[PDB]
Structures are given as structure tokens and as C-alpha cells.
Amino acid sequence: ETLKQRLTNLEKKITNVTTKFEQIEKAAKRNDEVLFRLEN
Amino acid sequence: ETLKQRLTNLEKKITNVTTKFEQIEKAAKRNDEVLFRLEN
Amino acid sequence: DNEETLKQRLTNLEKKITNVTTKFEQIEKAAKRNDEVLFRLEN
């Protein structure tokens, strides 16, 4: 496993984690929008 | 050097995701507290 | 993959990113050091 095989692997892992994380971000953002409408 | 750029990009993404993770976690607790106050 | 928590996965990923970065730094520094010895022998 070259340094470069490790880098490539980590780039993939960060991409998978980010996609998953982005779904949480969208739901968090929707939650703020819902609260905003309930508050006002 | 493309290795340096790759490493820098990977560091930035993991830092961005971990700081956003903390922010969203705080915001969800804060939203719960407001939602509690809206009822009571 | 594993029944790790998101937090564990991210912590693990931070550590691997840190290890590979450190590894790259050590290799670069090692190369410099070899070059310093070669420089001293060549002037």
C-alpha cells in the first residue's frame, strides 16, 4: 500500500462520509426553516 | 506538488465536516430548547 | 461497513488523514536529509 494507494482510499472514504453528512445537513437546514415559521 | 495539494484538500474537508458536525449538534439542542419554550 | 457511530468514523478518518500527512512529511524530510549528505560529499 503506497502512500498514494492510502491517499486515494482516504479520498473515497471522505467522499462517502460527506454524502452521508450532507443528508443530515439538509435535514438540519429544513429544521431551522420549520422553526423559523413556527417562531414568526 | 499534487501530493501536498491532495493532503491539504483532505485536511480541509475533514476539518469542515467536523466543525459543521459540532454546529448542527448545538443547533439541534438549541432548537429543542426553543420548541420547549414555545409550548410552555 | 461497521456499526461504528458517525463520530467514531470521523475520529478514525481524522487519525488516518493525520497519519498519512505525517508520513508524507517524514518522507520529504528524509529526502532532504539524504540530499544534505549527498551535497556535503559533492559540495
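Residue numbering for chain B follows Swiss-Prot; the residues present correspond to positions 45-84, in that order.
When the header is checked for method, it gives X-ray crystallography, 2.2 Å.
Quick reminder: no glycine exception, Cβ is built from N, Cα and C everywhere.
The Cβ of B:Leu51 (mutagenesis position) lies under 8 Å from the Cβ of no residue that sits 6+ residues away along the same chain. Here Swiss-Prot notes a mutagenesis experiment, B:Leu51 to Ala, with the remark: Forms only tetramers, no hexamer.
Mapped onto three states, the DSSP output places B:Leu54 (mutagenesis position) in helix. Every protein chain considered, the tally of other Cβ atoms within 10 Å of the Cβ of B:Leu54 (mutagenesis position) stands at 20. B:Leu54 to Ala appears in Swiss-Prot as a published mutagenesis result, with the remark: Forms more tetramers than hexamers.
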